[PDB]
Amino acid sequence: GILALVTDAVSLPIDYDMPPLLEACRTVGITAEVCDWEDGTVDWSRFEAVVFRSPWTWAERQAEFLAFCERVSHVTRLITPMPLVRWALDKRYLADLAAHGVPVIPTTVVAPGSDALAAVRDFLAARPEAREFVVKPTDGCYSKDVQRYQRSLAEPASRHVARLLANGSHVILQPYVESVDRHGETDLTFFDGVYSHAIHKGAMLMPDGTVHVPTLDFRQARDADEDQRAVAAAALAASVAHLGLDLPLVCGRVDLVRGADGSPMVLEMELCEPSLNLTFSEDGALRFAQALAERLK
Ligand SMILES: Nc1ncnc2c1ncn2[C@@H]1O[C@H](COP(=O)(O)OP(=O)(O)O)[C@@H](O)[C@H]1O
Ligand SMILES: [Mg+2]
Ligand SMILES: [Mg+2]
């Protein structure tokens, strides 16, 4: 019952979770092997199951990674089955969350083939109150191609949008949530539908155009309040219901931001290959290994 933990050379160095996850696996008796999804020498048929941990370059070659996952599902069991994978790797899931009553950041999806500039202008027209907005691909991570713009910069942003559509990605337009500048965001980690821990992550989009990447210095242990955990758990339940999942998500991370209302709303959610912040909790890794141990029974 060897367990494959998927990563890739470029991403393994920033997967702070792998070291502690491997020890936890050791503690629950499961033999895990770290595998690069682009390593053609891997016989995926050898594994009992596979878990996608940090194949984070998928953001650079989405179709390629999705194809990889698809091919792997034929030779071995995926802890996160394909339906979940395709759905979790596209921020369009924010609309499904909204349909389930889960509070999310007002989100507008621009599909390939759309008029980039018109799309941006209609967006700003519908939200005359948004002083700034953000452009981002629905299929990305680690701040990839994410940018902040003052509403007067529609044309430049439309060019950013066009660049993304050209690569065949859907683009999401959202108003810039003002509280993020001073209160960043809160990322909650769950295991089998149960809250484990959270962290605070500083803002990534600087007013001066700088776009940061969530490195360790941008994170710190945080205790999510009732409301935040309540929203996070709703987002997860909505995901379980939407996909018809028989079991809770082995693990997941729900990122929340503060609205003007003060109440929390989902920024993004990671259910396929999330950074879990295991090293910021005293038993998060054990809870993850245990949840995995239950799936392998
Ligand atoms: N609508 C928004 N308002 C304010 N900040 C945001 C918004 N969208 C994105 N950001 C900032 O950009 C970062 C990355 O955006 P995100 O949605 O998390 O895509 P990614 O999957 O690459 O992390 C966030 O951590 C946040 O700091
Ligand atoms: Mg992400
Ligand atoms: Mg994020």
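Shown for chain A, in order and in Swiss-Prot numbering: 2-298.
Cβ from N, Cα, C; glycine included.
In Swiss-Prot, a mutagenesis experiment is listed as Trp57 to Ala, annotated with the note Loss of enzyme activity. Per Swiss-Prot, domain 'ATP-grasp' is recorded for 95-298. What Swiss-Prot notes for the published mutagenesis of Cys142 to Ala is this: About 80% activity on D-OUS, 40% on D-homocysteine and beta-aminooxy-D-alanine. According to Swiss-Prot, the mutagenesis experiment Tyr143 to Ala carries this note: About 15% activity on D-OUS, 5% on D-homocysteine and 30% on beta-aminooxy-D-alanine. Under mutagenesis, Swiss-Prot gives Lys202 to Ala with this note: Nearly complete loss of activity on all substrates. Listed in Swiss-Prot is the mutagenesis experiment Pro215 to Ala, annotated as follows: About 5% activity on D-OUS and beta-aminooxy-D-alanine, nearly complete loss of activity on D-homocysteine. Listed in Swiss-Prot as a mutagenesis experiment, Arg220 to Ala is described as follows: Nearly complete loss of activity on D-OUS, about 5% activity on D-homocysteine and beta-aminooxy-D-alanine. According to Swiss-Prot, the feature active site maps to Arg220, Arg254 (among others). Among the mutagenesis experiments that Swiss-Prot reports, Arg254 to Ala is described with the note: Nearly complete loss of activity on all substrates. Under the heading Mg(2+) 2 binding site, Swiss-Prot lists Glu269. The annotation that Swiss-Prot gives for the mutagenesis experiment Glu271 to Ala or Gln reads: Nearly complete loss of activity on all substrates. Among the mutagenesis entries in Swiss-Prot is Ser276 to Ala, noted as: About 5% activity on D-OUS, 50% on D-homocysteine and 20% beta-aminooxy-D-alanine.
Ranked by Cβ neighbours within 10 A across all protein chains shown, the mutagenesis positions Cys142, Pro215, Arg220 are led by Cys142. Reduced to three states, the DSSP call for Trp57 (mutagenesis position) is helix. Under 6 Å, Cβ to nearest atom of ligand 1: this is the test, and of the recorded positions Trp57, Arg254, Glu269, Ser276 it is passed by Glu269. Sparsest Cβ environment among the mutagenesis positions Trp57, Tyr143 (other Cβ atoms counted within 10 Å): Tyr143. Same-chain residues at least 6 positions away in sequence with a Cβ under 8 Å from that of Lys202 (mutagenesis position) are, in sequence order, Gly185, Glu186, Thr187, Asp188, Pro215, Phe219, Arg220, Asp256. When the recorded positions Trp57, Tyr143, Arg220, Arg254, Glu269 are checked against ligand 3, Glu269 have a Cβ within less than 6 Å of one of its atoms. When the mutagenesis positions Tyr143, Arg254, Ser276 are compared by Cα distance to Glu269 (Mg(2+) 2 binding site), the shortest distance belongs to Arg254.
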